[PDB]
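Student: Structure in structure tokens, see below.
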Amino acid sequence: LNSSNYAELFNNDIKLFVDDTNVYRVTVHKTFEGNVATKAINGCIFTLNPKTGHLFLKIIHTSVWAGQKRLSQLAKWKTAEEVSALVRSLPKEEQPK
Amino acid sequence: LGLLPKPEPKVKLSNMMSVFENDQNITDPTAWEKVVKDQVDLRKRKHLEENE
Amino acid sequence: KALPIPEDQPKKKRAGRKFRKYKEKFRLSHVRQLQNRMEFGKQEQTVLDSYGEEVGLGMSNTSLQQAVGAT
Amino acid sequence: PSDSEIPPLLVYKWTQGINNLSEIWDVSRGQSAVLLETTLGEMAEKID
Amino acid sequence: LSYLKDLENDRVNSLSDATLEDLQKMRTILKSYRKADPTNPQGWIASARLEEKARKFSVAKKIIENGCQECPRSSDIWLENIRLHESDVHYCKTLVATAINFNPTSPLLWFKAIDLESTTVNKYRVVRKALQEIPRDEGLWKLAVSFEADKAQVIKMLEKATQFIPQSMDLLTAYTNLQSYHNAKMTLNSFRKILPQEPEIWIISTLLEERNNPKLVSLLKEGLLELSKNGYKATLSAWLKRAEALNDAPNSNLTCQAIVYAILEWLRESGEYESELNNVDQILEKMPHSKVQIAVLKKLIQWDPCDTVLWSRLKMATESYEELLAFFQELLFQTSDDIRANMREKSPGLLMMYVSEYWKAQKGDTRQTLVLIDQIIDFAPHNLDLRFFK
Amino acid sequence: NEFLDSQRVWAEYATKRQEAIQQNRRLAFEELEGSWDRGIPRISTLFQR
């Protein structure tokens, strides 16, 4: 998907955008001044149906990461799993291309 | 052999997303929408006006 | 009736939902493009069709997909 | 051609049958085996 | 204009064997998935699946079991492991043992074990073990009930099931069937009445009641009682829907009729819906030539005059290929005092229909004549239609 | 070799089937690995979708 083929996104085919940028949210809390504050918050998986504007937002709980390593890698896998689950949930009529 | 008028691109709400000859098409989304919807209305209105 | 003077003109340049479709029928598809790519090293995936086994899918089928099954 | 045999297999089967007929190979009493093979020429071509 | 091969006519199945190189990529991916913390379970499962498909049936066995052993303790993985070993007995048994020690709470493993074990005694033992571990699993209880040939033990099992699963209906029904007395039925009712049971449980009681088979008029009363006692959820013709299958069994149809009548009465008390009636009619039409539906129609007729219903009744009778006639006779006899008036008012073909039915029934041509005469007498201004048949 | 092997592996398959029946199972196509791409028709036939 490109600047070129953006118009392709709004044909009559069903699609899901999947943002896993915000899955492991770590926070270092900062206001407009810039004070430090260390923490490791809950995360999310943004999944969007730009036809309907449904937003299947899986809220990743922080309990996930307790005693976990290769954390980043794990996150990706988790996201994938979530996506799969979502797909399964969707009926064939509503499922995405 | 004239250029007495000009021919523009006939947008609609299915084109909308795909026309770029006229500007603002993602830039100003709702403005663009207004333009395109407005255009459509005019077309329809023109037809109706003609009928009248 | 004669052949036309072979001149090589590129006048067309068209496109348009309307005109795309038509041409989409003649364009190679994206899966055909994929097929036309064959992975380099590997013994690349063939469908043995009874009339002729010859046929290579090619890189249409994804590596993982290929390893498992069809698409 | 049946749906059972690939032709190689058919051939094999035939051979087996020819061997496995009762006392074909014994010709001590002058027994004569005769394995007539033939095309039916024009058969397809000359159906009424 | 050689056109392009219609994309979706590309070649599909019975492909060449998957390449080692290709497989290795997949393996690597799966390793990454696994090693990047366990899922916990599904990663292993996924790997197993891949192996099965890849294909391979040795590496999977080696690795999947190992995976199962250390970190995870999910039923699903155990199940997968079991599946992987179709090698009939010993390995499977071992797997089961490993599982139930770890996960006794998950029914699936128990079921698998049961499936595995061929001998009936063994199966019974397994079931018992499951029960000891897990109390609530209705299916297991049912299986247990099924297993045995003797009586007392079976009864005991049923009792246990009742104790454990509070609102298993099938089990309750089975128990009821077992004991075989009116006292027993009463006891059962008592046991149940204490329990909260709003929706549709007294149907069982009704069924039990008409095991005697002569009694039947008290059924209606019981039905009436049922809804008033219970703090109920407003429903119409759900009972009928549920009655259907039940009705279809032997010695149940009669019971169903009473229930239907009760329901109708309740509806009347509540108020005339219009849609509900239509729904009921539709239901009746579906699954035709059945007795409960007929009963409903009969009840309706008794309540109020309906020519459509009468036609429907006739149709039902035809489908059946006599009940209607009987009903008519009953109507004439029990209350020709009140019926003559209504009939007279109608001035209808009901009489004609009756006559026709009689004719169909009898070649002896005397009973029919008598009936006709009665009808003539019955009708006070005497109906015109009757005479022609005579 | 193919015809003799076909004869062999179909007998084997039959035996397996019988065993399955005795132990009440649908025949596991996991077991028939080894004698899979052998036989005419192949044992790959029997479990094609």
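For chain A, we keep the numbers from Swiss-Prot: what you see runs 1835-1931, in order.
Structure method, as recorded: electron microscopy, 3.7 Å.
Each Cβ is built from the backbone N, Cα and C atoms, and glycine gets one as well.
So Swiss-Prot has the following annotated:
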type	residues	note
MUTAGEN	A:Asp1853 to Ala	Alters protein folding. Severely impaired growth. Strongly reduced growth at 35 degrees Celsius; when associated with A-1854
MUTAGEN	A:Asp1853 to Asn	Reduced growth at 30 degrees Celsius. Strongly reduced growth at 16 degrees Celsius
MUTAGEN	A:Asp1854 to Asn	Reduced growth at 30 degrees Celsius. Strongly reduced growth at 16 degrees Celsius
MUTAGEN	A:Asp1854 to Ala	Reduced growth at 30 degrees Celsius. Strongly reduced growth at 16 degrees Celsius. Strongly reduced growth at 35 degrees Celsius; when associated with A-1853
MUTAGEN	A:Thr1855 to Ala	Reduced growth at 30 degrees Celsius. Strongly reduced growth at 16 degrees Celsius
Student: Would you please pick out, from the mutagenesis positions A:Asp1853, A:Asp1854, the one with the fewest other Cβ atoms within 10 Å of its Cβ?
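Tutor: Result for the mutagenesis positions A:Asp1853, A:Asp1854: minimum number of other Cβ atoms within 10 Å at A:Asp1853.
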Student: Report the same-chain neighbours of A:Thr1855 (mutagenesis position): residues 6+ apart in sequence with Cβ closer than 8 Å to its Cβ, ordered by sequence.
Tutor: A:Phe1880
Student: Could you say whether, by DSSP, A:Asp1854 (mutagenesis position) belongs to a helix, a strand or a coil region?
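Tutor: The three-state answer is coil.
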